[PDB]
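Peer 1: Next up is a structure, given as structure tokens.
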Amino acid sequence: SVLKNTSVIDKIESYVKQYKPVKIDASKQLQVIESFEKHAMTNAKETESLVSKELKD
Amino acid sequence: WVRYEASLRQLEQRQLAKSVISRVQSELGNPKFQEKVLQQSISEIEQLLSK
Amino acid sequence: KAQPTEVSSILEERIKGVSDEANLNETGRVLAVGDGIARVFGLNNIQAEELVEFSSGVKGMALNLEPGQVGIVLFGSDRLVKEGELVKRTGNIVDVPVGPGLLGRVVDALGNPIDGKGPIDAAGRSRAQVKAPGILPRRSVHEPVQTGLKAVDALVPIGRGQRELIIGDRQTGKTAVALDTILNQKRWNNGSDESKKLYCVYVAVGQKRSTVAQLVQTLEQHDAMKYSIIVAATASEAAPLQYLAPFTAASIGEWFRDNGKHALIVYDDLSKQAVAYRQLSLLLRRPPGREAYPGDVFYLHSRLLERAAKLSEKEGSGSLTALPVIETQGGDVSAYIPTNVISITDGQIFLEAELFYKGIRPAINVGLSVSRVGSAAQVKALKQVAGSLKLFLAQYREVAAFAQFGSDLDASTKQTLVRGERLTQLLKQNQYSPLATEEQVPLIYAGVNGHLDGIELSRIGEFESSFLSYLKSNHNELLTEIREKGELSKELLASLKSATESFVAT
Ligand SMILES: Nc1ncnc2c1ncn2[C@@H]1O[C@H](COP(=O)(O)OP(=O)(O)O)[C@@H](O)[C@H]1O
Ligand SMILES: [Mg+2]
């Protein structure tokens, strides 16, 4: 309202409203991260098996 | 756009000031030295009527 | 554009009404106009320092009322005024528009808008010369003014209503520290608690217009122009304007002070005001005192500064904080104007080029920089908490007394020297980087424990930033605890010590 002879505020506001869905979230990673986790789980379980058997020994 | 409009207001004020010289020259050549004298004299009379 | 039309019509109608009822007879006629001052005969009923309107339009003010003639200092150029010109006395002592509408605007000495942003909306008119509050209406300064710089906050705290002088040499950071104090208030001025809001008034007396433009744009960038007030007295402007602008800005700040609000007015320069008043006296035929300065430069400075005070709760609990400046000549603190102003202000902040080039970026000379309210007017989390934060100043004085010139006595002396060097290393702060108290306190505490094992002095600059980042991550609970509560508990001190040890381990 402070601007009196805008002639362009409507245009930019319409552009912003049309471009409100700028982009969706990128949830692409669903298996490679799972691969890293399964490798880490394997390493952790073999590690703790080794540790437990070593302390018992 | 906001400060462009502010500069536009400043520019229109400046152009009015520029036209002020033509406004002054309008009365400079106008034979105004008689009606103005009578008006200021009667204004002085009214001023001193209260006093 | 109907606005110029109706404002012109209203002003011209007011002029017509004034002409219809004026009956000005004892109005004066100029005898001799000198260099920006005129002597006028007449005005038998003129009040002393009363505004007058010359026929040419230049406004004036009456310092000396000799028998018959009175000396009128012109608030502008003497181009237009000539001998025999009519002078119109305004009938009222010189005043300045005051109110909340002055915020976001730049005004001259008289308060007229010079930023080209439209007319000034003023809640009222306050005299440029206003008597300072008495003994009782004031209150002891207890509320701190958060400057946002480590050295000044830790060593020379400023409080609401305090008068702290930023005394220094040329371009030694005086207006710079003034600017950091100015900008740090955006943390509270953007909130809602008016008791913590601190409105700002800058006095640009004697500075050049380019510097004032630099100032206003800098305040614009860091969202600070909205709560700050710029009273500019350009050097090209008439010397009476330079003389009067700090007084009018003092009245503007007194408006906030008397309405329960807190105002910070930085009397930047004020030595230019001193020399402008020297010019006023030396063309007003007043004989000078010392080094051609007039008699009442001390009275002038004291009367202007004393208007800044912390009002009592009965008077609205408002405050008006003064930050005057002195531009010393070659580090000459022992000069008339410097020691005069130091005797007025509630402590001084000394800056010399010596520390400026030596590395200290605030250039805080901890020796001659002293604050008259140490424990009070300081954040509770920063005042003493662990004790060392209180005798921080005494420790700095010791470090100065046994600096590298002194013989390294023993391991205790080596540890003291290392502590001092690391501490002065820490105090350096980049310009336009106001560092809040919730972030100042952990750093000052780290300067007492974990300071000695710093990896090289130069790396403390990045160590400070890393420690801030560390306090931001899963330690914002501590930051907000020390920000809100104000005091530090024993468990808080233990947590801070644990965080410091964890960081210094890394
Ligand atoms: N953090 C800082 N503190 C003080 N001065 C700084 C800082 N960073 C840079 N400077 C430089 O120091 C100068 C400070 O001088 P200034 O405060 O302008 O004094 P004056 O206004 O009397 O000339 C500036 O020109 C600036 O370039
Ligand atoms: Mg400066």
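Chain C is numbered as in Swiss-Prot, which gives 39-544 for the residues shown.
Using N, Cα and C of the backbone, Cβ positions are placed for all residues, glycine too.
Heads up, here are the entries from Swiss-Prot:
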type: BINDING; residues: C:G206, C:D207, C:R208, C:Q209, C:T210, C:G211, C:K212, C:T213; note: ATP binding site
type: MUTAGEN; residues: C:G291 to D; note: In ATP1-2; growth-defect
type: MUTAGEN; residues: C:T383 to I; note: In ATP1-1; growth-defect
Peer 1: Looking only at C:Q209, C:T210, C:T213, which of these binding-site residues has the biggest number of Cβ atoms within 10 Å around its Cβ?
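Peer 2: Neighbour-count leader: C:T210.
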Peer 1: Using DSSP and three states only, what is C:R208 (ATP binding site)?
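Peer 2: SS state of C:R208 (ATP binding site) = coil.
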Peer 1: Where does C:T383 (mutagenesis position) sit in the DSSP three-state scheme?
Peer 2: coil
Peer 1: Please list the binding-site residues from C:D207, C:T210, C:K212, C:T213 whose Cβ falls under 6 Å of any atom in ligand 2.
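Peer 2: C:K212, C:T213, by Cβ distance under 6 Å.
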Peer 1: What does the structure give for the C-alpha distance between C:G211 (ATP binding site) and C:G291 (mutagenesis position)? Integer Å is fine.
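Peer 2: Counting only the Cα atoms, the answer is 24 Å.
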Peer 1: Under DSSP, is C:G291 (mutagenesis position) part of a helix or a strand, or is it coil?
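Peer 2: Helix, per DSSP.
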Peer 1: Counting other Cβ atoms within 10 Å of each residue's Cβ, which of the recorded positions C:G206, C:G211, C:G291 comes out lowest?
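Peer 2: Each of the recorded positions C:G206, C:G211, C:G291 was scored; lowest Cβ tally within 10 Å is C:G211.
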Peer 1: Which binding-site residues from the list C:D207, C:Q209, C:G211, C:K212, C:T213 come close to ligand 1, meaning a Cβ under 6 Å from one of its atoms?
Peer 2: C:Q209, C:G211, C:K212, C:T213
Peer 1: Measure from the Cα of C:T383 (mutagenesis position) to the Cα of every one of the binding-site residues C:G206, C:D207, C:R208, C:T213, then give the nearest.
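Peer 2: Out of the listed candidates, the nearest Cα belongs to C:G206.
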Peer 1: May I have the list of same-chain residues other than C:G206, C:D207, C:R208, C:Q209, C:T210, C:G211, C:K212, C:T213 whose Cβ is within 8 Å of the Cβ centroid of the recorded ATP site, in sequence order?
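Peer 2: Near the ATP site, beyond C:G206, C:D207, C:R208, C:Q209, C:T210, C:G211, C:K212, C:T213, sit C:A214, C:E365, C:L389, C:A391, C:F394, C:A401.
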